[PDB]
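Some notes on the structure that comes next.
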Amino acid sequence: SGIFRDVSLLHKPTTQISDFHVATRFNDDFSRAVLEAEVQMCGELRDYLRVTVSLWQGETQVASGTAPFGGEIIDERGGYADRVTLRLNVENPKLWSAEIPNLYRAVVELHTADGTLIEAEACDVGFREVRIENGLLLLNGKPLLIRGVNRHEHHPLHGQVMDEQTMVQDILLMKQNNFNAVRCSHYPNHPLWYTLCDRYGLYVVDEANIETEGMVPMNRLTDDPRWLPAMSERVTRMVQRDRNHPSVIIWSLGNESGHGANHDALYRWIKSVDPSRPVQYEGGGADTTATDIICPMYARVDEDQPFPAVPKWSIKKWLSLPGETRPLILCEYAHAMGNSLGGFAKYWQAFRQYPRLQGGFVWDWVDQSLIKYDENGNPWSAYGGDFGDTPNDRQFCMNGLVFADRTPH
Amino acid sequence: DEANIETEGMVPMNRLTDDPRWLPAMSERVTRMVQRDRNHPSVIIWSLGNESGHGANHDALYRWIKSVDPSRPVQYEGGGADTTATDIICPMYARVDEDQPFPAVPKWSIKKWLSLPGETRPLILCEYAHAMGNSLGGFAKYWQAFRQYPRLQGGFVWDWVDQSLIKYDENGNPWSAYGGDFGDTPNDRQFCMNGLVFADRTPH
Ligand code: NA
Ligand code: NA
Ligand code: NA
Ligand code: NA
C-alpha cells in the first residue's frame, strides 16, 4: 500500500484538448492506410478555434490535416460541436510489429485560425492492424505466434514501485531470450512501460485491475449488478488511458473472477468503443462469451483435466470441440516455479504444428522475493511469512524465469 | 454405399472425373445406386467412389444426391479428403500425430486436421490401419484418439478379407495364390492380401 507511483502537476489552458483517439485502417495489402484522429476539447468554444493533426516520420512530415471543431451529425440532436476528426492518408506506411517497431509521431495542436498555438499534445503511432479472422489472430495480415510471458511489477528492494531502469532491463532480457509479448498480469502497468514496449517492440495484453479469486463462487461479485459500477471503471479507465499505444494488441477483462454478467457487459463495451483490438478473459472456463480468444491457463498439451464446469482440455483437443472456431493462446502456462519448465518443448512442438495454437504467456517473469537483512546486515531473499505475515502462502510468490535481481534461472 | 467409380490409374487422377465428356458415364453409376439402395436403413452415408482425384463431375454428382436424398450425408476422399464434394473429412491412412505434407493432397495428423482454420466437419477415415500381413501396429493409438476427440468419429480398417485365390499343385492340393500366380502380368505381388482374416475367413 501507499503512493507507489509518480505524482505530477499538469497545467492545461482553460480552452484545452481533453482527449484524442488515434486509429489506423489499411487496404488489403497494407499499401495504403488512413490515420483517423478524433479530438475533443473543453473550455470556451469559438469558431477561430482549430485542430491540426500532423504525422511525422522522423524529421519528415508525411501528412497533415487541419479543421475547425464541429463533428459530423450523429443523431437527431446533431453532433459534437466540441469535437473534430482528422483523416490523413499514408502511402506505403512503415508497419509496426515486435519484429520491427516502426513508429511515427502524431502531434495534436489546439490553435486559432490565425495560426496561434494554444497547446499541443502528441503520441507515438504504430501502423498495425490486429484482427482475428477465420480462427486466426492476425497482426498486419499474418498469423502471430505469441512467445510471451506474464510480468508483475516487482522490485526486490522497492516493492511494487517501478522505474525506467528496471523496466528497460526486463525488456532487454525478454527480447534477448526470444520473447515478443507480455501480459500485464493483472492490472494496468506504469505508464512508461507501454511507451517502452512501443519502441522496443513487444505485443502487450493490457489487463484491467480486477481479480476476486477469493470469493465463493469465484464470480460472486462479477455477476452481481451492484458491483457493475466499480468494475466498469477499472475497465473503461484503462481503455481511455492506453488505447493509443500500438504495443497494446489485446484487452483483458482482469483475472481469476469466474464469469459474471458484468464481464459480458464490459466485454461488449470495449468492442463498441474500440474495434481495433480483440478482448479476452480466462474466467469461467477460458472460452466464455466474454472472450475472443480461447485463453486457458495451464491447460496441458495432450492431457485433459475434466474439472466440472471449468475443465482444462488438451489445447489440441480444445480447438476442435464442436462449434468452436476461435484461436487458442494460453494466458498462463509453464509455471516456472523453482526447478521447473519441464515439458516446455512439448508446448512449442504443438504451437508450431497447429495453425490455431498461436502460443501463450509463460508464468512468469520474475520471482516476487523481497530483501531482508540478518543481524550482521547481510541481504537475503525472503518470501511468504518471512515478514510475520500470516496467513501466508509459503514460497508461491516465486514463479519466475529470473530471480528478483533479474539473474536468469 | 459407394458408387462404382475408381480411376486411380489416370494421370492426373482426375483426368476423367473433371472432364464433362465423362459426366454421363459417372452420373449413372451414382444415380442408379441411389435409386436402388435409397430405402435401406443400414445405408447411412453415400460415397461418390474411390481414388479418382477431384473433378467437377464429383461436385455435380455430390449436389445431385443432396437434392435427391437429404436423409444421408455424402462423402468422398478424392482430391485431399476435405474437398467441396464431401460432408465428412474422410482421409485414408492419415496418421494420428504425424503429418505427411504431400503437395496438393497432404495427409494431416487427424487431430491437427479437425482444427485447421475454417474447418468444422467431422473426421472419419475411409481407410486406415492397413492390415497387410503382420500389421495393425499402432492401432491402439488411433482409438485412444477417437475416444478423446469428439469430432474424431472413427474409421474403416483396410480391410476385411485377403483377396487370395485357390490353386492346385500336381498332387491336387489347394494353396493360396496372389499376384502373378496366374501368369497375370504386369501384377502387383501380394498387395491384394490386406485382410484381418484369410480368404477362408480364418482370423489373423
Ligand atoms: Na500454430
Ligand atoms: Na504466484
Ligand atoms: Na470421438
Ligand atoms: Na490392397
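Going by Swiss-Prot, the residues shown for chain A are 207-615, listed in order.
According to its header, this structure was worked out by X-ray crystallography, 3.0 Å.
Cβ from N, Cα, C; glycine included.
Taking a C-beta cut-off of under 8 angstroms and a sequence separation of 6 or more, A:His358 (mutagenesis position) has the following same-chain neighbours: A:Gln366, A:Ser391, A:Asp570, A:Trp571, A:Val572, A:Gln574. The note that Swiss-Prot attaches to the published mutagenesis A:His358 to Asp, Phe, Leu or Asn is: Less stable to heat than wild-type. Causes significant destabilizations of the first transition state.
According to Swiss-Prot, the mutagenesis experiment A:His392 to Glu, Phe or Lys carries the annotation: Essentially inactive unless very rapid purification. Causes very large destabilizations of the transition state. For A:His392 (mutagenesis position), the same-chain residues lying six or more positions away in sequence with a CB closer than 8 A to its CB are A:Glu413, A:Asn415, A:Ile416, A:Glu417, A:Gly460, A:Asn461, A:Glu462.
Under the heading of mutagenesis, Swiss-Prot lists A:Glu462 to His and annotates it as follows: Slowly inactivates galactosidase activity by reducing the binding of magnesium. It increases binding specificity. A:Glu462 (mutagenesis position) falls outside any helix or strand according to DSSP and counts as coil.
Around A:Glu462 (mutagenesis position), a 10 Å sphere centred on its CB holds 15 further CB atoms from the protein chains shown. The feature active site, proton donor is assigned by Swiss-Prot to A:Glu462, with experimental evidence given as support.
The DSSP secondary structure for A:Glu538 (mutagenesis position) is strand. A mutagenesis experiment is reported in Swiss-Prot for this position, A:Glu538 to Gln, and the note states: 10000-fold decrease in the beta-galactosidase activity.
Sequence-distant contacts (6 or more apart, same chain, Cβ under 8 Å) of A:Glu538 (mutagenesis position) comprise A:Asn356, A:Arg389, A:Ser391, A:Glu488, A:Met503, A:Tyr504, A:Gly566, A:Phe567, A:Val568, A:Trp569, A:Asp570. Residues annotated as active site, nucleophile in Swiss-Prot: A:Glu538.
Quoted from Swiss-Prot, the note on mutagenesis experiment A:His541 to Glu, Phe or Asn is: Poorly reactive with galactosyl substrates. Less stable to heat than wild-type. Neighbour density for A:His541 (mutagenesis position): within 10 A of its CB lie 15 other CB atoms from the protein chains shown.
The annotation Mg(2+) 2 binding site is assigned in Swiss-Prot to A:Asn598. In this view, A:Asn598 (Mg(2+) 2 binding site) is surrounded by 14 other Cβ atoms within 10 Å of its Cβ, with every protein chain counted.
In the three-state DSSP classification, A:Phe602 (mutagenesis position) falls within coil. Experimental mutagenesis at this site is recorded by Swiss-Prot as A:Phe602 to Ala, annotated: Decreases the stability of the loop 794-804.
Its own atom aside, the Cβ of A:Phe602 (mutagenesis position) has 12 Cβ atoms within 10 angstroms in the protein chains shown. Listed in sequence order, the mutagenesis positions among A:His358, A:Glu538, A:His541 whose CB lies under 6 angstroms from an atom of ligand 2 come out as none at all.
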